[PDB]
Every structure is written in structure tokens, then in C-alpha cells.
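All remarks here apply to the structure that follows.
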Amino acid sequence: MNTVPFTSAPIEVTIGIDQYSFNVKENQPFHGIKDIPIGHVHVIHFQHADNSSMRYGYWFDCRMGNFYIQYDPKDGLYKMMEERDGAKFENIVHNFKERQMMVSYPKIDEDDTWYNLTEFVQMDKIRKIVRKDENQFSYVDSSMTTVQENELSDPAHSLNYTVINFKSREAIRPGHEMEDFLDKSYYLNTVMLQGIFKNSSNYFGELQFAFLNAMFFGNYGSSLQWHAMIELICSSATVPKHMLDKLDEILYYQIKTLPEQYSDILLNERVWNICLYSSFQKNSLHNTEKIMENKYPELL
Amino acid sequence: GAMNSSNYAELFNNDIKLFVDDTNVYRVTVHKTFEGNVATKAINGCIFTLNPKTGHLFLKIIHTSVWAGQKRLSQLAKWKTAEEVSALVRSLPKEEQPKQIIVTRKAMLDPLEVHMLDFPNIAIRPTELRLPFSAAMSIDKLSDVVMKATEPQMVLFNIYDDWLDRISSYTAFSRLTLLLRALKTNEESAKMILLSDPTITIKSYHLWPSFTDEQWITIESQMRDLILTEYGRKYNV
């Protein structure tokens, strides 16, 4: 069980860790989160009481180092930082725990939610989508744009998701124009799985990372990306059975976890109705369809 | 963006563009089978691809053989259209390739877009105009060449005959679309108006009678009258 201490909390902020969150008052003696389950990625994130704009946060994995938070009064945000002095860090952490200034990562033991939403997400892959290689953790916020968005301005701050585009040469073989546009199996399986992603797990990992960035930061380009990756599979006639079963599981937990009041901007009416009702894979997402209907039959 | 009444004069500037109409590509007769079921029989069709500035018409004839052993023919017809238009562009020298292609039906955008991926600087556009290009098979010489064809075949025409010698593209297109609107609403009356006078002939290299300028005024008035009439009948006004 690992710990992310906080130096202080100088400004009133709502702190999230994964799907949990806590209100922290200006100069309240809050000094970290403890009992963070090892073995998965995690995301700590923030929304200032005074700017309900720019939700921001940090992806990390406690196996990759000791990380802590520290408010910067110049840049005005809570920053993640790595402590290299392993002894100086156990020291900080033990003292804060003794004084019980830390909240416990509040995992119910029956609950596989976070595992389910991060099954395929691997920190090394995140750091290739969010390139900032001097740090072992990755920052994302509400307003960061994607590489695809940029093509249609600052690259250092881009989300380098894999570009998917149904009306591109990449997607469409010469001579198979109609075939390939109506049945994206070749784009999915040869171009994307075998070519770029190498395997289904990295594909599902990017898909899950995009969903989470949309949910936690309302990052619009991530939502675009999550929807594209869903559509690419649903619109392929020929998908491995193991990918379809897993997809239905992945989407189920993502739909289950979404805040109910956000379904209007995070869910793309066209893609969902096409995937669940028109696509090759209409009958292959039984759980995703059952939960979508019983929770958001309006969108459908 | 879409083409509409506002940007109508753009059709006659010096930017090469083509209209593509796919409405006569997949043509069938519907009939009863011995058992009493309905079947279709396909007849030859055509892609209507027209430069509205110059009158040049690229009439690509769609031979019924194209459909043999194919499913979802109405959907294929859109891709076959797009394939043939794309090949038509590839066949043209660079300086003749269009800068724009305006499709008269929106369902053609994606098929043409995909087929034109090799031509990213050719803008594929829809239109909000209700152009009558479906009445093209009401032009006797165009329907004859389509129905006689025994193989795929491209036939080139000037759909303005020699009008541009004496009028502008804008006026030439407005005549064309008025003649076709009338053929579309009441073919029999329309053709009557055009041929009632035996002494006005169609040249062997033309589609339409050799009306003088004054005779064209009377023709155009008669076509307008025809169109207004049919409207009150349809709607009881």
C-alpha cells in the first residue's frame, strides 16, 4: 500500500483520486492520500473552489517512484513531484500518518471498478501519449487538445492519441473503396491492431485512457478519441471473439461509472445508436446495451 | 459549403466545376413473377456529369451487366457512380480537372469523398437546389444512346448545343434547367412544345431544336406556363 503525501493545501480545492474525491478547505491540514492500491495506474486530480474551469490532474504509478503534491503559488496549481531521497520520503510519510493527516484510499473490497476501468492502461503507454519524459507521471487538464484536433497549436502540450480517420488513405485501400468504408475490418485488424497497436491490449488501453480523461477532466478530444475507437471496432464485420467480449465488459464499467448528469456531452448519440443498433456488432455488446437502455434511454 | 441560391453565380466563374447527378444510374422496371411475386428488371442507366459553364456533358453509360450478381444495388450504384466520376477525373489532363464537384444528392458525398481521396484539393460539395437533372432521359438523343448501348461507354455531348455563341453560361444554364424542369413535370406537354413545328429541326450534332432568338422566347414562355399550370393541379391552388 502506497502513499502520496501533500506538503500543504493552501487553497480550497476538490481533490480526486481515481473515482473518489474530497473537499479540502483553504489551509486545512490535509497532507496526503494513503493506502493507494499497488498494481494499477492512478490519477490524482484537482478542481479549485474558485475556478470550476480547468480540471487538472496527474497519472502515476507508485511502483515507478515516490511522488508527492505541492502547491505552487506562482503557477497557481497543485504540482506532482518526485522525491528521490527514499529515506527523506518514508520520513515525511511516517510522520504525517502518525499525526493522521491523511485520508485512506477508500476501496470497498468487493469493488473491482478501478481495476475494470484501467485493466489495459499501462503507465509506459500513457507517457507516450503525454510526452514529458523528465517526469515519471503525466499531467492532463480540461483544455489540452489532441494531435488530430491540432491538424484541423502548441505540440509540447498535446495528447498524442493515435489518429483514426475513416475517410483517409490509411483507412481505405485503393480498389477496396466501398468494401473498406462499409467494413472497417482491414483498417482495424491489419492497420491498427497488427500495425500500430501491435495487440488488442494496447488498443483497449488507449481507449480506456481516453474515456478516463474525458470523464475526469471533461477533455473533449479524449471523448472524440474514445468514441472513434469504439466505432472502429463496431464497424468491422470481422473482430476476434475475445476482443468483442472484453469490449462489452470495458464499456459496461465505463457507462456504469459515468456521472448521470454528464451523459449529454460525454456520450455521442450517433456512435452509440450505430454501435448498439446498426453496426456489425449490434448483438455483441449485450451488457453495454442493457445498461445503456436502463440508464440513458433518452439518448437512444 | 452547400450550393444554394445565394452563391448561384459561382457556377459561371472560371473555376472548373462539375455537377454529378446519379438519379438515372440504377434504373429498373418492377413486374410480377409467375408465382405472383414482385421482381425488378434493370435497364441501362447513365451518370450525368456536366460542366455548367461550358455545357460539356460526360454521359457515362451504366450497362446492366454491372449489376450482375450484386446485392444492395441502390447502395452500390452510389459507389459505382463515385468510381466512374473519379476515373473521369483521373483521365482528364491536370489543367482540366475540376476544382469542385457538386453532387445533386447528398448520399453521394461519402462515396465520392472516399473515391476522391487521391484528389484532396478537389472540394466535394452538396447543393440545396432542386435541380431537374433526372429528366435527362427525357432528352430523346440521350435516352436513345443509353438504351442502345451493349457495353459500358462514355458519350460526350454539349448540352447547350451552340447557344453560348449567343448567350452567357448563366442564361444557358437557366434555359437548360427550365427545359428540364418542364420535361420533369409533364414530359408529354414539354415535348409537344418543342416539336410542334415541323419546320424547326434538331441538327444531327445537337440535342435541341434550332430555335431563333425570338422563337426561344416563345418556347421559354410556354415552358413557364406549363410548369405553373402543373403546380396548381398538384396542390389545388
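If you go along the chain as it appears here, the first residue is 1 and each next one adds 1.
We read in the header that X-ray crystallography, 1.8 Å was used to get this structure.
Each Cβ is built from the backbone N, Cα and C atoms, and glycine gets one as well.
Swiss-Prot gives this note for the published mutagenesis B:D21 to N (Swiss-Prot position 1853): Reduced growth at 30 degrees Celsius. Strongly reduced growth at 16 degrees Celsius. A sphere of 10 angstroms centred on the C-beta of B:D21 (mutagenesis position) encloses 22 other C-beta atoms.
The 10 Å shell around the Cβ of B:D22 (mutagenesis position) contains 28 further Cβ atoms across the protein chains shown. Experimental mutagenesis at this site is recorded by Swiss-Prot as B:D22 to N (Swiss-Prot position 1854), annotated: Reduced growth at 30 degrees Celsius. Strongly reduced growth at 16 degrees Celsius.
Among the mutagenesis entries in Swiss-Prot is B:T23 to A (Swiss-Prot position 1855), noted as: Reduced growth at 30 degrees Celsius. Strongly reduced growth at 16 degrees Celsius. Non-local contacts of B:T23 (mutagenesis position) by the CB criterion (under 8 A, 6+ apart in sequence, same chain) comprise B:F48, B:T104, B:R105, B:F133, B:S134. In the three-state DSSP assignment, the secondary structure recorded for B:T23 (mutagenesis position) is coil.
Here the residue is the original one, but Swiss-Prot notes a mutagenesis experiment at this spot, B:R105 to K (Swiss-Prot position 1937): Severely impaired growth. Reduced growth at 30 degrees Celsius. Strongly reduced growth at 16 degrees Celsius. The secondary structure of B:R105 (mutagenesis position), as reduced to three states from DSSP, is coil rather than helix or strand.
Neighbour density for B:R105 (mutagenesis position): within 10 A of its CB lie 17 other CB atoms from the protein chains shown.
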